[PDB]
6 protein chains.
Amino acid sequence: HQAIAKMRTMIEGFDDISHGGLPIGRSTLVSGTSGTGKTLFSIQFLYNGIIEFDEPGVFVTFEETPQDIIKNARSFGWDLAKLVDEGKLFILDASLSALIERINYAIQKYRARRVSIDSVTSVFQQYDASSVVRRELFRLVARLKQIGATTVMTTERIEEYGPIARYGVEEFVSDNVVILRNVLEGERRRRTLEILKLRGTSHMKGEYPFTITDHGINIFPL
Amino acid sequence: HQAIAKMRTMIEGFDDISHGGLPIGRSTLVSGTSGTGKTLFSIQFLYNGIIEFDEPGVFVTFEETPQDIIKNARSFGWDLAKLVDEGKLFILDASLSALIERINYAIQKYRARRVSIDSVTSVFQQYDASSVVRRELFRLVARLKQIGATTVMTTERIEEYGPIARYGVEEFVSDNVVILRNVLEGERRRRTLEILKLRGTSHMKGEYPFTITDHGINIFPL
Amino acid sequence: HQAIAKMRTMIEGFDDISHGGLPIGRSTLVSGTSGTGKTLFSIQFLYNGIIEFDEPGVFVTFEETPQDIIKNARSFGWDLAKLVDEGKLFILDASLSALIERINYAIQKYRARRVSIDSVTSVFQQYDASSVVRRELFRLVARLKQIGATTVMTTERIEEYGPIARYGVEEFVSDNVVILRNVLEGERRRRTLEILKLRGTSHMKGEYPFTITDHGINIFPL
Amino acid sequence: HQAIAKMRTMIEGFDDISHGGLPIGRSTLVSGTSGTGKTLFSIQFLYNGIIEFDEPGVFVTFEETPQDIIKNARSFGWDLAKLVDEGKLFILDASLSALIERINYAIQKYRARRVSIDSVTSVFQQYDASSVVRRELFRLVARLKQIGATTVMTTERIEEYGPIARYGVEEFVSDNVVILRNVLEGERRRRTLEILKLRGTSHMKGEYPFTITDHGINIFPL
Amino acid sequence: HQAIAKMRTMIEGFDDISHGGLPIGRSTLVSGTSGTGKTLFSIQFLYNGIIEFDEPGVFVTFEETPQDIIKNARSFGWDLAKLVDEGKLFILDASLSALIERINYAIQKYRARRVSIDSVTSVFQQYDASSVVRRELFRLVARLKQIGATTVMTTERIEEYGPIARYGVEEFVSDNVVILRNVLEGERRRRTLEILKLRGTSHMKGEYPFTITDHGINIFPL
Amino acid sequence: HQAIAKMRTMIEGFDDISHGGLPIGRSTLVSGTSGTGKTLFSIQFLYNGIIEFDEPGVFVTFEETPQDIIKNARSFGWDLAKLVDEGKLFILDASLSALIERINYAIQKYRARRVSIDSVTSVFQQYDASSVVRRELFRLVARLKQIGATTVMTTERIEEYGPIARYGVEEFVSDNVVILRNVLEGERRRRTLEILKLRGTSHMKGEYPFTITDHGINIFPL
Ligand SMILES: Nc1ncnc2c1ncn2[C@@H]1O[C@H](COP(=O)(O)OP(=O)(O)OP(=O)(O)O)[C@@H](O)[C@H]1O
Ligand SMILES: Nc1ncnc2c1ncn2[C@@H]1O[C@H](COP(=O)(O)OP(=O)(O)OP(=O)(O)O)[C@@H](O)[C@H]1O
Ligand SMILES: Nc1ncnc2c1ncn2[C@@H]1O[C@H](COP(=O)(O)OP(=O)(O)OP(=O)(O)O)[C@@H](O)[C@H]1O
Ligand SMILES: Nc1ncnc2c1ncn2[C@@H]1O[C@H](COP(=O)(O)OP(=O)(O)OP(=O)(O)O)[C@@H](O)[C@H]1O
Ligand SMILES: Nc1ncnc2c1ncn2[C@@H]1O[C@H](COP(=O)(O)OP(=O)(O)OP(=O)(O)O)[C@@H](O)[C@H]1O
Ligand SMILES: Nc1ncnc2c1ncn2[C@@H]1O[C@H](COP(=O)(O)OP(=O)(O)OP(=O)(O)O)[C@@H](O)[C@H]1O
Ligand SMILES: [Mg+2]
Ligand SMILES: [Mg+2]
Ligand SMILES: [Mg+2]
Ligand SMILES: [Mg+2]
Ligand SMILES: [Mg+2]
Ligand SMILES: [Mg+2]
């Protein structure tokens, strides 16, 4: 009566609203506007995995250099430089088949099953039509599932209440969709987290407030 | 005073609001946003048919592999692998004339009159103009009606309250239209099912709540 | 002080709100979203004419086969097969000059003055620009007026409260415009009928509810 | 302190809200959706002029034949056929320089200073860019002013509360702009008339109700 | 603590809300929909300057002939023909480098430092991209500032509450922006004047009502 | 637990809501509509730096000449001419690699670590696609970070509540985003300042009123 296994992301409150955490072997799409916490979410997923379960991670980035990410993480107190030196964490700088080959090579070398992709929207900006975007996204998700590494891919969206992704096709390809919203009402911004869908497993429905503190993302499972 | 015959879908509450179930020999278009339950609807239609009436089914999929669908079904407790091995269910992996020929060949081989199409939107993404989309959709619906197999085709739409399909032409070709809506109000999502039209037979008018539980879709015929 | 003659459509309540029925020799444009009753309106116009005034009719269809229309009509109790066999009704299957020639040939052969066109939108989908759409629509309307047969042409529109037709030019060519709206409010759908204009004769202003029952369209002239 | 002369249109109530009627020698743009009364306005202007001041008129039409206009006018009791036979009224059927030459020739032949243009939007549909539309409209208005005949040109607009014309450039070329609106509120339509501007003379500001009765347009100058 | 000099426009109430009038040597962009008073504003600026300070002016027009402008001005009681004959006012008929050369030649010949441009939108209609529009507008503004003549350039906008100009780039090039709005509420139109910005000097913030009377524009500095 | 250093902008109240001021070595994007205070913000940043910390600055401008900026600054009482003569301030007139080379040359020559860019939107207007805009913006930001000079780049946006930049990609490239809004409500304009994000450091959330007085921008840290 159950055939889905989940690995805990160890993010405070996210496992409660995801009913066990992120499913193992499936690629999640985390979408939100600028300043919501996509990069922080993808960094904290890998960092918590490495700290708790001793499971290494690979963080592929396109819009940032590794040093900037390390400084932003040390802002929270996470010494990612020590993890990179010890080999428990890998950071890949690519700034599509070659990217998948490099990710697979890193996964095999570091014996890591956890992947975070900071910006696939920047990669898809090169392509023109949304059909090609869907094809490339499906190819990447299929390769990630074949490898067997749980992946958190973050994409950018324009409007707080509108299409889940700018192209509008990301929501219909990824197995799991998580949405971060920075809603501006009454001249004040509020952060909300929503689990749009989880193919093959139950999850909470609605939006729940969360705060980006000095220790990382903290979701309130009200 | 009546010349329309209907086969029960055995979905809890859907037959009550459809006034006898899905008409026999006509192709339905089930449209909704991501995470509403189109794939689950198409899977449950075939599974309930096979279990109750011993009527085999063919499930043609484009955006997923058969193994993923089997795992997602086993999440509900449906052992689709046993049905596939016994021959009471067929799953087709195509990832347009060749597709119709393959569907007809499967129908003839398995002596099955029930077809589910998980994503024709992905197929239509290749075409550019909406006129070509209408032509291909009409060709597929005509072939399905000529074969005589009741079909449930699922398409993707962007906005909860907007065009029935992304191209806007699907609603005017399919004989029957069913709409699943995932409405986000008050930072909470609500699932609703609507029967937009049934060419040649009566149906309930409006939208009715439904829930995706661990046993499948359950519609409340209030 | 009057130079306009009208033939009664015999639709329950439509003659009351049209102040005498559809004008003779002019082509009406019946526009509405999917599931509103355009095809049923065009079928009932011809059927009521044949039954009451013994005036034969021609029903030209593009998106459907004659057999499907006959079955949908028999759902209401209308034995259109008997009328077709007796010659009192003709059904034309075209699935633009050749179409007009065929319609004129059918009109001359069957001595019928009543024409219904189920989908000119599908024909206009081939053309690209709205100017060509306007030119073709004007040509068809002029030919219909020259023939002298009262015509009911049905077109498709996307939004309940928006452009009268998808191209936006149909309203400015046809002499008479009738609008069927399927308004979704409070998670319930309501059917309304409106007479946008009647060139050269008075009509009621506003929208009136109507219901599609088992006997056909029934408008309430409140 | 005044250098503008006005000719009364004799339309009931329009002269009161226009403060003396339509200015002499300037071309008006009457814009409204379908079924508002543009064609009736242009016909009644010429008919009232001919009846009262014995000043002949020229009515150039593109979307209709003269016979249809004559029948629609006789619906109100206006025997335009007698006026055409007597030479007090001319009707031109053109279905851009040649059009202006023909209008000037008719004006010279019939010694008439009053012109109505039923559809310049249909003519402008041939052109692609709005700059060409503006150029052609300015050329026509300049030619009409050089001839010295008061002109009422009617154009089509899509939305009740939106751009004054479909192209959006008509309002900035014509000296005078009149807007007819058919507002649908509470499932009921209401007719309103507005004078957007009169270059060089004062006018009432706002919108006033008007009714199309069996005698013609009747505006209430509240 | 101050390095900006202003010349009074002598328009009733505009100097109060502009805190000293239009800055000397800078080009203003006056934007509004049709019928708001852009042409009247540009005419009254020059006329008041000539009458009060004996400072001649140049009025360059594109959408109108000089005679029409003279008649519209005489509607208010302004005998612009006498001023043109005396040489205290020049009217230029151009219906982009040649235009600037002609304006400079007129400025040098008539020893005038005041320029009004009635329609640069019509000139920019020839260009396709908004980048070229920005380049040409910047070139014209730079030439006007180099000449040293205070200029009032009027542009056309479509929506009452939307982009300041149709192209959306005029607001970011001109040093000073004034907006005239004709707001339609409650079936009544209200005229409002706003000073969007004044580069290098203070101004009132908000919108103030104004009326176009028989003596010209009159702003209420509430 | 902290690896981010900040240099105070000395703007009244901005350091309080930014929690220490602008981060050192990162490029900020200040976005707002016309008349909000982007140019004044970029000028005041450099001027306050030079006055307080004796840290020279470079102001690169595209839409204005240096003399106009000097006059607008002297409107506030800032004698930028004296600073330019003394060498404590440099103003660059460029009216993309050559621009970066010139900025680096100025930085090296004047031993200044502070840069303000008045209009990169005008530069990006030359490019067509938003992908090229993103690439050029990322290149410029990377070069600025490599140089090590704190930069304030100002971009233009159309709608008060809409995309952060006109292209919609600026918000996802710059490390820090500040938004100035000129909200028109009740026929009155209100100025608000918001810090959308600060990569790697905390900041206040919401919008706070600010006023452009005769001494410069003054933000109220309520
Ligand atoms: N130490 C911290 N304390 C609090 N908030 C922090 C801290 N460090 C970073 N942030 C938050 O990080 C946010 C922006 O950084 P983040 O990495 O989340 O960006 P993002 O949403 O992924 O951006 P993008 O869309 O450009 O990829 C800011 O809103 C800020 O509040
Ligand atoms: N065992 C389960 N219990 C409850 N809900 C489940 C279960 N398995 C799946 N779901 C539901 O399935 C939904 C998504 O899966 P589903 O197959 O319905 O997608 P879909 O709407 O067809 O997607 P797409 O638009 O990508 O084709 C989630 O919202 C989740 O709630
Ligand atoms: N026997 C019946 N009793 C009640 N309603 C019926 C019956 N037969 C058909 N209908 C109605 O017919 C509607 C759809 O069929 P119809 O022929 O009116 O479509 P349509 O609006 O012309 O479609 P399209 O836009 O695709 O041309 C349904 O909403 C259904 O309620
Ligand atoms: N005798 C009449 N009594 C009342 N109303 C009439 C009469 N004759 C015509 N009408 C009115 O004429 C209107 C449509 O005809 P009209 O000539 O005004 O069209 P229009 O607005 O110019 O159309 P288009 O946009 O297609 O050019 C209808 O709304 C109808 O009410
Ligand atoms: N003597 C007058 N008394 C009152 N109002 C007048 C008078 N003369 C002209 N007007 C006003 O002039 C307005 C239109 O003329 P105006 O020159 O202001 O047009 P505009 O806004 O510049 O037009 P466009 O956008 O076509 O350039 C009308 O709304 C009218 O009220
Ligand atoms: N001395 C001053 N006192 C008050 N406000 C001033 C003063 N000088 C300039 N301003 C303000 O400057 C604003 C416009 O100048 P500013 O340099 O801020 O433009 P901006 O927003 O950068 O423009 P753009 O979008 O064209 O680049 C006006 O709204 C005005 O109120
Ligand atoms: Mg980020
Ligand atoms: Mg699915
Ligand atoms: Mg139909
Ligand atoms: Mg008309
Ligand atoms: Mg004007
Ligand atoms: Mg500025």
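The residues of chain E that appear here are 15-109, 123-249 by Swiss-Prot count, in order.
Cβ coordinates come from backbone N, Cα and C, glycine included.
Record features (Swiss-Prot):
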type	residues	note
ACT_SITE	E:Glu77	active site, proton acceptor in CI (KaiC 1)
BINDING	E:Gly49, E:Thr50, E:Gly51, E:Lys52, E:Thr53, E:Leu54, E:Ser89, E:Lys224, E:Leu225, E:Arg226, E:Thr228, E:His230, E:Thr240, E:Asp241	ATP 1 binding site
BINDING	E:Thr53	Mg(2+) 1 binding site
MUTAGEN	E:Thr42 to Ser	Extends the period of the circadian rhythm to 28 hours in reconstituted KaiABC complex. Decreased endogenous ATPase
MUTAGEN	E:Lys52 to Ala	Induces an arrhythmic phenotype, significantly reduced ATP-binding
MUTAGEN	E:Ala87 to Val	In kaiC1; shortens the period of the circadian rhythm to 22 hours
MUTAGEN	E:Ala108 to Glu	No longer binds KaiB, no formation of KaiCBA, still phosphorylated
MUTAGEN	E:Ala108 to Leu	Reduced binding of KaiB, reduced formation of KaiCBA, still phosphorylated
MUTAGEN	E:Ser146 to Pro	CI hydrolysis rate halves, increases period of the circadian rhythm by nearly 50%
MUTAGEN	E:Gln153 to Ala	Higher CI ATPase activity, clock speeds up
MUTAGEN	E:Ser157 to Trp	Arrhythmic
MUTAGEN	E:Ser157 to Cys	In kaiC2; extends the period of the circadian rhythm to 29 hours. Lower CI ATPase activity, clock slows down
MUTAGEN	E:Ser157 to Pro	Shortens the period of the circadian rhythm to 21 hours in reconstituted KaiABC complex. Increased endogenous ATPase. Higher CI ATPase activity, clock speeds up
MUTAGEN	E:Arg215 to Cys	In kaiC3; shortens the period of the circadian rhythm to 16 hours and decreases the interaction with KaiA
MUTAGEN	E:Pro236 to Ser	In kaiC4; extends the period of the circadian rhythm to 28 hours
Which of E:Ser157, E:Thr228, E:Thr240, all recorded positions, has a Cβ with the fewest other Cβ atoms inside 10 Å: E:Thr240
Spatially closest candidate among E:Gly49, E:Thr228, E:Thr240, the listed binding-site residues, to E:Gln153 (mutagenesis position) (Cα to Cα): E:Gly49
Whole-number Å value for how far the residue listed as 'active site, proton acceptor in CI (KaiC 1)' lies from E:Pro236 (mutagenesis position) (Cα to Cα): 27
Members of the recorded positions set E:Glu77, E:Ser146, E:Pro236 whose C-beta sits under 8 angstroms from chain F: none
Within 10 angstroms of E:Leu225 (ATP 1 binding site), Cα basis - recorded positions out of E:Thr42, E:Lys52, E:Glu77, E:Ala108, E:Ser146, E:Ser157: E:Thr42
Nearest-integer angstrom distance between the alpha carbons (Cα) of E:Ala87 (mutagenesis position) and E:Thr53 (ATP 1 binding site): 10
Minimum Cα separation from E:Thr228 (ATP 1 binding site), reported as the residue among mutagenesis positions E:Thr42, E:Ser146, E:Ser157 that achieves it: E:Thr42
Among E:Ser146, E:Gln153, the most crowded of the mutagenesis positions [Cβ within 10 Å]: E:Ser146
Unmodelled segment of 13 residues: Cα separation of flanking E:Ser109 and E:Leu123 in Å: 13
Lowest local Cβ density among E:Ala87, E:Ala108, E:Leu225, which the record lists as recorded positions, within 10 Å: E:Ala108
Recorded positions near ligand 5 among E:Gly49, E:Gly51, E:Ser89, E:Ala108, E:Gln153, E:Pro236 (Cβ under 6 Å): E:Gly49, E:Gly51, E:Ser89
Length of the line joining the Cα atoms of E:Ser89 (ATP 1 binding site) and E:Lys52 (mutagenesis position), in Å: 16
Shortest C-alpha distance to E:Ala108 (mutagenesis position) - which of the recorded positions E:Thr42, E:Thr53, E:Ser146, E:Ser157, E:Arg215: E:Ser146
Candidate with sparsest Cβ neighbourhood (10 Å radius) among E:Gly49, E:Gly51, E:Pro236, the listed recorded positions: E:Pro236
For E:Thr240 (ATP 1 binding site): DSSP state (helix, strand, coil): strand
DSSP three-state assignment (helix, strand or coil) for E:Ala108 (mutagenesis position): coil
Candidate recorded positions E:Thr42, E:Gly51, E:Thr53, E:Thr240, pick with smallest Cα gap to E:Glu77 (active site, proton acceptor in CI (KaiC 1)): E:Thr53
Length of the line joining the Cα atoms of E:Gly49 (ATP 1 binding site) and E:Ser157 (mutagenesis position), in Å: 25
Largest inter-residue Cα distance among E:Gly49, E:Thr50, E:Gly51, E:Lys52, E:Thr53, E:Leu54, E:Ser89, E:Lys224, E:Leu225, E:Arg226, E:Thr228, E:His230, E:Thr240, E:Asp241 [record-listed ATP 1 binders, Å]: 35
Protein Cβ atoms within 10 Å of E:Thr42 (mutagenesis position), excluding its own: 26
Cα proximity to E:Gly51 (ATP 1 binding site), best match among mutagenesis positions E:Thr42, E:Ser146, E:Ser157, E:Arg215: E:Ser146
